[PDB]
Amino acid sequence: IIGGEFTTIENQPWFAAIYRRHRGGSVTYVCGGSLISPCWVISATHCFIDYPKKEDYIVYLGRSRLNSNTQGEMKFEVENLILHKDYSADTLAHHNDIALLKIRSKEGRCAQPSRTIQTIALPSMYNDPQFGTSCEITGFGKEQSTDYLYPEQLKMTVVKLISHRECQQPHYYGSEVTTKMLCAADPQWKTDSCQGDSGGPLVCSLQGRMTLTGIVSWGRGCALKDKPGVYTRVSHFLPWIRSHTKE
Ligand SMILES: N=C(N)c1ccc2cc(O)ccc2c1
């Protein structure tokens, strides 16, 4: 997250921290995600596509810091890593950039809701806030495009939804952005998601309920003039989520 503020898991208790076990035993951060029911986390396919083996991954819920344990955290293996069959990547834009992780603990249990662990509501079908609406984004990604390190403390910021029409412009993204994507940005371009924030939530309040409107997907740099953040438009993927979240 470029700009914005530090936070703790209490302020985004659906946030899931996803890590990968290396051949050699070291564990490194991969991507964010969001708990959408006790057993299901939703993230982005591009985070996993290079290493699709579910055994390689660890999911933490209730975690406020990147490389230290947070009191009350829960640790999960990935029982099912579901990538989107229709995912594709061009030079910049990712299409169908959405993924599901079914989580189960070593004790064979799903998430137990707590002060630091809660689900987030999905939107209703094609129901998005109007452009200009303020939404929040959360993650452990870079604080500056030129950073090597990721921040140790969780961060969040506020961006505004941009119309598909404005985002289609040439000096925005041209035809790179589709109706299954949402653009969001700061009017001063001063704050944004960045590398390491992928898979994490864009949350808006809709009919008075906190709603997973977007999933961090891609952008041309970070907090760059005329280059909004691009998010998977969750309200356009409900059939896929429905069809994949059962027995
Ligand atoms: N401008 C963004 N919101 C944005 C989001 C995700 C990104 C992931 C990357 O690997 C590199 C740049 C990124 C930029």
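Residues 179-425, in that order, are what chain A shows, numbered as in Swiss-Prot.
Recorded method is X-ray crystallography, 1.8 Å.
A Cβ is built for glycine as well, from the same backbone N, Cα and C atoms used for every other residue.
DSSP gives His224 (active site, charge relay system) a helix state. The feature active site, charge relay system is assigned by Swiss-Prot to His224 (among others).
Here Swiss-Prot flags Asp275 (among others) as active site, charge relay system. Of all Cβ atoms in the shown protein chains, 29 besides its own fall within 10 Å of the Cβ of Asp275 (active site, charge relay system).
In the three-state DSSP assignment, the secondary structure recorded for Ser376 (active site, charge relay system) is coil. Summarising the environment of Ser376 (active site, charge relay system), the number of other Cβ atoms within 10 Å of its Cβ, over all protein chains shown, is 26. Taken from Swiss-Prot, the feature active site, charge relay system covers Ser376 (among others).
What Swiss-Prot notes for the published mutagenesis of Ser323 to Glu is this: Abolishes phosphorylation, proadhesive function and ability to induce chemotactic response; when associated with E-158. For the recorded site, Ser323 (mutagenesis position), the DSSP three-state label reads coil. Neighbour count (other Cβ atoms within 10 Å of the Cβ, all protein chains): 13 for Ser323 (mutagenesis position).
Around the Cβ of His224 (active site, charge relay system), 22 further Cβ atoms fall within 10 Å across all displayed protein chains. Closest to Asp275 (active site, charge relay system) by Cα-Cα distance, out of the recorded positions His224, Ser323, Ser376, is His224.
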